[PDB]
2 protein chains.
Amino acid sequence: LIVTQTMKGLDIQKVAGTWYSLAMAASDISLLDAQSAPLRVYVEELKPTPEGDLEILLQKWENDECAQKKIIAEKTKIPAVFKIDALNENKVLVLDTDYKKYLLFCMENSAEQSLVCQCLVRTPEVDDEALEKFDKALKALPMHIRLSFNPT
Amino acid sequence: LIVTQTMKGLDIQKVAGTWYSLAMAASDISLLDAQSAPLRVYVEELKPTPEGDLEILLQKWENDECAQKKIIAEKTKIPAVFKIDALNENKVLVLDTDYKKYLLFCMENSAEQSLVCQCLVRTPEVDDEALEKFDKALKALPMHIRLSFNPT
């Protein structure tokens, strides 16, 4: 994606806390096909560090269980863009948030293409503003699979 | 306390999520004296149930450790008033909240007197609206000890 599709003026400290993954989409079906897939993960909590990095607590189906994963996304020179600096490099991009209700973000398999985005909400409310904003923000991207939860 | 000092129109589903205990006060010094005290506890998370009860995740200093406690406060016929129906009965009273920033609540040792109240905030921000509201809400109560964290 381009720098102009990410959030301007993000304050990472205000996204702290609990979140629920309400909807997901990906540029390739196989990315979210079976639970197994590496990018089919549910965000449980966001924990910014005093240094400006982001600790992400995620749930992943593993061995017929609900497994927990803790990943650190490090700040980069681009605000709103975080790097998961593992053997397989991944970027976390914050598209938009109002901090108190929703948060839209994508994970890109950095190579330069392959994108998985999610719509996060603070609590499981009956308003569909977050779904509509996700929908609007994904109009520009070539997504081939879209999922919406009756939350889990 | 009286019914008129609790929140009117509380929506318990919107308090879900992460919270930090920023300030505490009590009607008796001994209630918050040493960590040991039963009511000297830090709220980590609030989890309402589909049935309208409240699950509270708390931290407590125990055996030179940070111990976790999970307590269920059951709804009562008074909105904003929850009952911890343990051997030693306790009530949880929600005084006020704006759901996205702060939450003021007290725990009363039900007998009919002994009160511990806290000021909770969603994230550790530099605004002092929650502290001022706590201050204002405790003007009417006979508190003998007041604590404010440089958060933990």
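Following Swiss-Prot, chain A shows residues 17-128, 131-170, kept in their order.
Note: Cβ is positioned from N, Cα and C throughout, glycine not excepted.
Among the sequence features in Swiss-Prot, the natural variant A:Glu61 to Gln is noted as follows: In variant D. Counting only residues at least six positions away in the same chain, the Cβ atoms of A:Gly33, A:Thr34, A:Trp35, A:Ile72, A:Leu73 sit under 8 Å from the Cβ of A:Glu61 (variant position).
Swiss-Prot gives this note for the natural variant A:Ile72 to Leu: In variant W.
Around A:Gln75 (variant position), taking its Cβ as the centre, 16 other Cβ atoms fall within 10 Å, counting all chains. In Swiss-Prot, a natural variant is listed as A:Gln75 to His, annotated with the note In variant C; found only in the Jersey breed.
A simple way to gauge crowding: the CB of A:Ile72 (variant position) has 21 other CB atoms within 10 angstroms, across all the protein chains here. Chain B has a C-beta under 8 angstroms from the C-beta of A:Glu61, taken from the variant positions A:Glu61, A:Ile72, A:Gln75. For the gap of 2 residues left open between A:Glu128 and A:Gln131, the distance from one Cα atom to the other is 6 Å.
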